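This report refers to the structure that appears directly beneath it.
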Amino acid sequence: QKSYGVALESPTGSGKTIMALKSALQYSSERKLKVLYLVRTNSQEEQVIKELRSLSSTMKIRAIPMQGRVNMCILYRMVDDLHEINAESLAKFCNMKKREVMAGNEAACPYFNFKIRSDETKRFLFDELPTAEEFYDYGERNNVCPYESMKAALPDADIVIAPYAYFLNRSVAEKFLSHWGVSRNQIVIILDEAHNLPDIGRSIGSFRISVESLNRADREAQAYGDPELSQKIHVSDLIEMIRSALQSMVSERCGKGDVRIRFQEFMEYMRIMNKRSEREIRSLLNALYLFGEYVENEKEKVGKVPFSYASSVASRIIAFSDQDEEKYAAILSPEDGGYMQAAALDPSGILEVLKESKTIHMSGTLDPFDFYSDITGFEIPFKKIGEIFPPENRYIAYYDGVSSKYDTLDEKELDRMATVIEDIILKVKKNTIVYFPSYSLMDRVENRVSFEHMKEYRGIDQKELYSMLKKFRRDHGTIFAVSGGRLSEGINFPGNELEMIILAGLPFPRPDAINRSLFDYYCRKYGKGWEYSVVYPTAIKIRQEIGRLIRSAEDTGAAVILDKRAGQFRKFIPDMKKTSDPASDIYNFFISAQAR
DNA sequence: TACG
Ligand code: SF4
Ligand code: NA
Ligand code: NA
């Protein structure tokens, strides 16, 4: 009634968060509106679903998970080994399988059967409220399609939990809404961990063309006849023109990592190297897309997933050649084998469709809200609901004797940082996560310390990570973690499982091509490149990490930032003190906390 | 105008 949404800041899994949710479900039910809960990770899906299970004992909870065939089709990964995939190709795949089962070939998909609609399947979904992953597993266990089972339950569900990537895919969203029986103005969308929304928008809005993707198209060309596209140019010949253009661009234009270019430079290289006009190259690119259509048709008629690398490559290159420089940066990279990318700078375009529904923007760290509102384009009321935790139970401080600042980071600054970290841990003797801006800084600091610790290392798998986490809760001590990893957001350590956090430097972003573009974009639009591309994301990282510490009225903890430049984050963390020796001051804080 |  007031606006098209509301932004609520308060810790996750909390009393006032559950309340806001309870208020949203009553408001929704009163106006015959269904509820859509969007989440970005399995971890956050589980937290949200746990919350809803508690509430099912008090109130009417008619809820399911919903994910797309990409995650929920059991068959296609058993039948194909594809490295790229989409909703569209799987719809064509599945429809063909379902035809074959209706015509008497039950083995075509053995997951497509009566159990899709059975009382037992409907009961597990509605009475048990599984995560998507748990329901996937239940599907395997019972030889029943998770996707089609979710789809069949959908019309009777008042509440759906789904990924951002699922709902923000327009064509998938239209079919979902259509099968749910509802328009966009007939729903309330809860945006879990909404501080991710800008990155979510930019991520969904961006696309790229890699050399490996071209290589995959090259092999596809061999396998399906490699026909003439025009006078003496076969499909493979065109892929070589595209691949060599991209390779030459990378060699000639990038040094260390990514570089910004103009979108039309790709077309320029194609034109000069192969001695053709723009029309001729565009005609060839269209011919490649048509060959893609043929590849789809061929795969489809033998029961394969009709996804074509030639099609995907063709449509992405054509899209790249026609992007407008205003909202998008053309990025050229040597990383991951070589690629060219349309990087979305402004996520408000992608997020705009969410205004057609009511949105509730939930997060522990939305402040400073002006920046969030400017970046997402959401002009909505902001409220700091939630517990005022007693300030005496928390100590937040920074120490200015060291810094992770790049151009002053030599071996002596590293020695200094390690010494301070070691002094704190050995004196305080509490359960600690040390957060590093990079694996590089972590490894170099790790090489200068003696104390035992666990480590969240680059490329660690799910089993090793849960094991280390369960070891931390049980055996206690110290974890070395990195800013972009899985301990920075999300995870809850109740009681004295987490008592201290040390930020070994500040996690300022890299001045890469995308970030240097964001700076220029926010300079032009607001005159505040520094604040919006550098200060803001850094502030949120810091607050998210500190937010791990106090999870209760009676919870006790210390956070210390080991960086000179931390004073400039006082505006966002007002209780932060300076300390000239954190070891004693944190030690003394715990003595006083223990005395009560 | 920052440094995975
Ligand atoms: S029924 Fe399910 S498992 Fe079978 S093809 Fe369709 S989506 Fe895949
Ligand atoms: Na089975
Ligand atoms: Na070739």
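Using the numbering of Swiss-Prot, the residues shown for chain A are 2-597, in order.
Determination method: X-ray crystallography, 2.2 Å.
Using N, Cα and C of the backbone, Cβ positions are placed for all residues, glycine too.
Record features (Swiss-Prot):
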BINDING   A:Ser11, A:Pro12, A:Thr13, A:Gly14, A:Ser15, A:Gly16, A:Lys17, A:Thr18  ATP binding site
BINDING   A:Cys74, A:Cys95, A:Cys110, A:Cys146  [4Fe-4S] cluster binding site
BINDING   A:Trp531, A:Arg566  ssDNA binding site
MUTAGEN   A:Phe115 to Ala  5-fold decreased ssDNA-binding, wild-type ATPase, 3-fold increased helicase activity
MUTAGEN   A:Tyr148 to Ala  20-fold decreased ssDNA-binding, 2-fold increased ATPase, 10-fold decreased helicase activity
MUTAGEN   A:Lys152 to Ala  350-fold decreased ssDNA-binding, 2-fold increased ATPase, 3-fold increased helicase activity
MUTAGEN   A:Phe308 to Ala  10-fold decreased ssDNA-binding, 2-fold increased ATPase, 20-fold decreased helicase activity
MUTAGEN   A:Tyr407 to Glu  55-fold decreased ssDNA-binding, 10-fold decreased ATPase, 3-fold increased helicase activity
MUTAGEN   A:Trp531 to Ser  500-fold decreased ssDNA-binding, no measurable ATPase, 3-fold reduced helicase activity
MUTAGEN   A:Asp564 to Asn  10-fold decreased ssDNA-binding, 15-fold decreased ATPase, no helicase activity
MUTAGEN   A:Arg566 to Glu  35-fold decreased ssDNA-binding, 28-fold decreased ATPase, 10-fold decreased helicase activity
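Features recorded in Swiss-Prot, as mapped to the structure shown.
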residue: A:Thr13; record: ATP binding site; Cβ neighbours (10 Å): 19
residue: A:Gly16; record: ATP binding site; Cβ neighbours (10 Å): 13
residue: A:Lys17; record: ATP binding site; Cβ neighbours (10 Å): 15
residue: A:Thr18; record: ATP binding site; Cβ neighbours (10 Å): 21
residue: A:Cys74; record: [4Fe-4S] cluster binding site; Cβ neighbours (10 Å): 26
residue: A:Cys110; record: [4Fe-4S] cluster binding site; Cβ neighbours (10 Å): 23
residue: A:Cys146; record: [4Fe-4S] cluster binding site; Cβ neighbours (10 Å): 26
residue: A:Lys152; record: mutagenesis position; Cβ neighbours (10 Å): 19
residue: A:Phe308; record: mutagenesis position; Cβ neighbours (10 Å): 25
residue: A:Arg566; record: mutagenesis position; Cβ neighbours (10 Å): 16
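Ligand 1 lies within reach of A:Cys74, A:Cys95, A:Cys110, A:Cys146, A:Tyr148 from the recorded positions A:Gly16, A:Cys74, A:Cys95, A:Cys110, A:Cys146, A:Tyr148, judged by a C-beta closer than 6 angstroms to any of its atoms.
The [4Fe-4S] cluster site is defined by A:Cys74, A:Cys95, A:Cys110, A:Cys146, and by the 8 Å test on Cβ atoms against their centroid, the other residues of the chain that qualify are A:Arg70, A:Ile75, A:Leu76, A:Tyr77, A:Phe94, A:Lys98, A:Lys99, A:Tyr112, A:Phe113, A:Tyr148, A:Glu149. When secondary structure is read from DSSP and collapsed to three states, A:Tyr407 (mutagenesis position) falls in the helix class. Within the set of binding-site residues A:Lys17, A:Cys74, A:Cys95, A:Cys146, the entry lying nearest in space to A:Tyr407 (mutagenesis position) is A:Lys17 (CA atoms). The most densely surrounded of the binding-site residues A:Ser11, A:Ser15, judged by C-beta neighbours within 10 angstroms, is A:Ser11. On the backbone, the CA of A:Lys17 (ATP binding site) and the CA of A:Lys152 (mutagenesis position) stand 33 Å apart. Sequence-distant contacts of A:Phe115 (mutagenesis position), defined as residues of its own chain at least six apart whose C-beta falls under 8 angstroms from its C-beta, are absent.
For A:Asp564 (mutagenesis position), applying a Cβ distance below 8 Å and a minimum sequence separation of six or more within one chain yields A:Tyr399, A:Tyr400, A:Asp401, A:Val403, A:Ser404, A:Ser405, A:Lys406, A:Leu504, A:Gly506, A:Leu507. Under a cutoff of 8 A between CB atoms, and with a sequence separation of 6+ in the same chain, the neighbours of A:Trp531 (mutagenesis position) are A:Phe520.
Other than A:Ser11, A:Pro12, A:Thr13, A:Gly14, A:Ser15, A:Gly16, A:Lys17, A:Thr18, the residues of this chain whose Cβ falls within 8 Å of the Cβ centroid of the ATP site are, in sequence order, A:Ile19, A:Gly365, A:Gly387, A:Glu388. Cβ neighbour density within 10 Å is lowest for A:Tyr407 among the mutagenesis positions A:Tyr148, A:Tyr407. Note on proximity: among A:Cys95, A:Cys110, A:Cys146, A:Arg566, the recorded positions of the record, the Cα nearest A:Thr13 (ATP binding site) is that of A:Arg566.
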